[PDB]
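Student: Encoded as structure tokens, here's the structure I'll be asking about.
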Amino acid sequence: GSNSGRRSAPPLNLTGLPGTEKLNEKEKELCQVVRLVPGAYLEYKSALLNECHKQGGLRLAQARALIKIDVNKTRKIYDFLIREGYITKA
């Protein structure tokens, strides 16, 4: 009936907050794995979709030194957009 955005398993940092719903079940688990928050993961991810679409071809390494701070973090977010039909890894 109405759109629902909740589960039963033990979440991490995307439970009881805003944005977690805007994330699809794919992005939802994406954050529940890489302990992050919606508005932030949406911010970092927003910087990728905008820097990847601006030029067109983007690399996964360039993202590691671009957003977040280390790499395992950008690796998970970018790995989604990359392998997905969103940004690029060239």
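Our numbering is plain: 1 for the first residue shown, then up by one each step along the chain.
If you check the header, you will see the structure was determined by solution NMR.
Using N, Cα and C of the backbone, Cβ positions are placed for all residues, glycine too.
Look at Swiss-Prot and you will find 3-90 tagged as domain 'SWIRM', backed by sequence analysis. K73 to A (Swiss-Prot position 426) appears in Swiss-Prot as a published mutagenesis result, with the remark: Reduces DNA binding. Quoted from Swiss-Prot, the note on mutagenesis experiment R75 to A (Swiss-Prot position 428) is: Loss of nuclear localization. Reduces DNA binding. Per Swiss-Prot, mutagenesis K76 to A (Swiss-Prot position 429) is noted as: Reduces DNA binding.
Give me the local environment of each listed feature.
Tutor: Per DSSP, the secondary structure of the domain 'SWIRM' (3-90) breaks down as 44 helix, 0 strand, 44 coil.
Sequence-distant neighbours of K73 (mutagenesis position) (same chain, 6+ residues apart, CB-CB distance under 8 A): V34, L36, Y44.
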